[PDB]
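Q: Here it is, the structure, as structure tokens.
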Amino acid sequence: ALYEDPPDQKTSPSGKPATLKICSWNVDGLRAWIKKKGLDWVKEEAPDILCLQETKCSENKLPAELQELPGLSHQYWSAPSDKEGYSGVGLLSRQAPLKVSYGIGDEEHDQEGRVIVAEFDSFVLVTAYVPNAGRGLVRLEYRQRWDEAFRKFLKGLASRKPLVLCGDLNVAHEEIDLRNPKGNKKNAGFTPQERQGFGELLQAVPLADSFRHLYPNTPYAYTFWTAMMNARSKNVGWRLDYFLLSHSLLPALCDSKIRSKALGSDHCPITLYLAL
DNA sequence: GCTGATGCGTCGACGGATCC
DNA sequence: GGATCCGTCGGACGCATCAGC
């Protein structure tokens, strides 16, 4: 029922040590999260790259603390065009990315502030906040439109350069990736359609599920728990937040964590260790 | 202009039907 | 009544907007 994450494995299968520490994290409000001491946690995790989801902040109103980070000088933000207070991703890197695109190059799917590409010397990092399917599955057909457009996008981008996809992808792939699989076959985030899109993306590109690639049988491994019904303490959660790697990066994979003791948000941080 | 009130977006506990 | 399968619904958040001062 409860979960304890394994010790950090900082050496690749080949014995090579880790060189990249990417940490992604849905903050459920960037200003509330900072008020909840989120960055004191981040400073201790000391990532090379910090990716953020559901910032719900405009580049104007960013808190000041976001400056007091001397290890992640290069910070790239992203918000919905229409209206304040929704969605919105961030990406903070220690070193300057060669390039920084935004969105998946598709007018329909870029208005909401969900995707940030970031090209590096040996790979490209995409951090995402995939559109939720919504209560009542009222936004479910949008999400399918998006799934295929995002699959097609990333497939292309992994042609050109090894791909690291991370962030809240808002589906739980298998029954194992959530606490209550049956009572949610029709909930946003575990529909047949959401689950098959992900499965399709996993192999069409192709991408590997960093965590389940090293811990393919370990359940109760959760990145999100709801805040209505005591779920986090009881460990009733979903695995909504991923690291998907091109198979080329698989020999470089040291470990993939789920830092479940870190509060600040209804999600918890997930860290990737890649030896590049 | 300030301040709370109400809203929008983001599911597991409970109870009722059913076959045994 | 007890096991399973399914349907509804109160309820927590962080944000914005808006009515009432």
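Throughout, chain A uses Swiss-Prot numbering, with the displayed residues spanning 43-318 in order.
Determined by X-ray crystallography, 2.8 Å, according to the entry header.
Placement of Cβ uses the backbone N, Cα and C atoms for every residue, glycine included.
The feature active site, proton donor/acceptor is assigned by Swiss-Prot to A:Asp210, with experimental evidence given as support. Annotation comment: Swiss-Prot describes A:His309 as active site, proton acceptor. Annotation source Swiss-Prot lists Mg(2+) 1 binding site at A:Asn68, A:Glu96, A:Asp308. Positions annotated as Mg(2+) 2 binding site by Swiss-Prot, on the basis of sequence analysis: A:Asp210, A:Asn212, A:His309. One entry in Swiss-Prot concerns the mutagenesis experiment A:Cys65 to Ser. Its note says: Does not abolish NO-induced nitrosylation. Enhances NO-induced nuclear export. For the mutagenesis experiment A:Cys65 to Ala, the note given by Swiss-Prot reads: Abolishes the redox activity. Does not abolish the AP endodeoxyribonuclease and phosphodiesterase activities. Reduces protection from granzyme A-mediated cell death; when associated with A-31 and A-210. One mutagenesis experiment named in Swiss-Prot is A:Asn68 to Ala, and its note says Nearly abolishes AP endodeoxyribonuclease activity. Experimental mutagenesis at this site is recorded by Swiss-Prot as A:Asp70 to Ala, annotated: Strongly reduces AP endodeoxyribonuclease activity. Looking at Swiss-Prot, you'll find the mutagenesis A:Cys93 to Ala noted as follows: Abolishes partially the redox activity. What Swiss-Prot says about the mutagenesis result for A:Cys99 to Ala is this: Does not abolish the redox activity. Quoted from Swiss-Prot, the note attached to the mutagenesis of A:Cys208 to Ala states: Does not abolish the redox activity. For the mutagenesis result A:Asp210 to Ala or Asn, the note given in Swiss-Prot is Abolishes the AP endodeoxyribonuclease activity. Reduces protection from granzyme A-mediated cell death; when associated with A-31 and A-65. According to Swiss-Prot, the mutagenesis experiment A:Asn212 to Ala carries this note: Abolishes AP endodeoxyribonuclease activity. Under its mutagenesis annotations, Swiss-Prot gives A:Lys299 to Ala the following note: Reduces the interaction with TOMM20. Abolishes localization in the mitochondria; when associated with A-301. Looking at Swiss-Prot, the entry for mutagenesis of A:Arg301 to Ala says: Reduces the interaction with TOMM20. Abolishes localization in the mitochondria; when associated with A-299. The mutagenesis experiment A:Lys303 to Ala is recorded by Swiss-Prot, whose note states: Reduces the interaction with TOMM20. Per Swiss-Prot, mutagenesis A:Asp308 to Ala is noted as: Reduces AP endodeoxyribonuclease activity. Nearly abolishes AP endodeoxyribonuclease activity; when associated with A-283. One mutagenesis experiment catalogued in Swiss-Prot, A:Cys310 to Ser, is accompanied by this note: Does not abolish NO-induced nitrosylation. Abolishes NO-induced nitrosylation and translocation from the nucleus to the cytoplasm; when associated with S-93.
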Q: Looking at the mutagenesis positions A:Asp70, A:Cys208, A:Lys299, A:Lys303, whose Cα is closest in space to that of the residue listed as 'active site, proton acceptor'?
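A: Checking each of A:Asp70, A:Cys208, A:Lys299, A:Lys303 against the residue listed as 'active site, proton acceptor', the shortest Cα distance is to A:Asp70.
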Q: Please state whether DSSP places A:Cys208 (mutagenesis position) in a helix, a strand or coil.
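A: Once the DSSP labels are grouped into three classes, A:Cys208 (mutagenesis position) ends up as strand.
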Q: At the level of the C-alpha atoms, what whole-angstrom distance separates A:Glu96 (Mg(2+) 1 binding site) and A:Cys65 (mutagenesis position)?
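A: Computed Cα spacing between A:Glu96 (Mg(2+) 1 binding site) and A:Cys65 (mutagenesis position) is 15 Å.
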Q: Spatially, which candidate from the mutagenesis positions A:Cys208, A:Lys299, A:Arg301, A:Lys303 is nearest to A:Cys93 (mutagenesis position), comparing Cα atoms?
A: A:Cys208
Q: Using A:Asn212 (mutagenesis position) as the reference point, find which of the mutagenesis positions A:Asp70, A:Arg301, A:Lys303 has the shortest Cα-to-Cα distance to it.
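A: Closest by Cα: A:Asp70.
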Q: Using an 8 Å cut-off from the Cβ centroid of A:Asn68, A:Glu96, A:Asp308, can you name the remaining same-chain residues around the Mg(2+) 1 site, in sequence order?
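A: Along the chain, the qualifying residues are A:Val69, A:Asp70, A:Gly71, A:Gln95, A:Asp210, A:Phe266, A:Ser307, A:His309.
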Q: What number of additional C-beta atoms lies within 10 angstroms of the C-beta atom of A:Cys208 (mutagenesis position)?
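A: I get 27 for this one.
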Q: Please work out the number of neighbouring Cβ atoms within 10 Å of the Cβ of A:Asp70 (mutagenesis position), leaving out its own Cβ.
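A: The answer is 19 other Cβ atoms.
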Q: Please tell me which one of the mutagenesis positions listed here (A:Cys99, A:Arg301, A:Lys303, A:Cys310) sits closest to A:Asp210 (mutagenesis position), measuring Cα to Cα?
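A: If we rank A:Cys99, A:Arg301, A:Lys303, A:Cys310 by Cα distance to A:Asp210 (mutagenesis position), first place goes to A:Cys310.
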Q: Can you list, in sequence order, the residues of the same chain other than A:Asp210, A:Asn212, A:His309 whose CB lies within 8 Å of the CB centroid of the Mg(2+) 2 site?
A: A:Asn68, A:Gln95, A:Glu96, A:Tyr171, A:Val172, A:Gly209, A:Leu211, A:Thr265, A:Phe266, A:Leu282, A:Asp283
Q: Would you mind reading off the Cα separation of A:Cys310 (mutagenesis position) from A:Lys299 (mutagenesis position), to the nearest angstrom?
A: 10
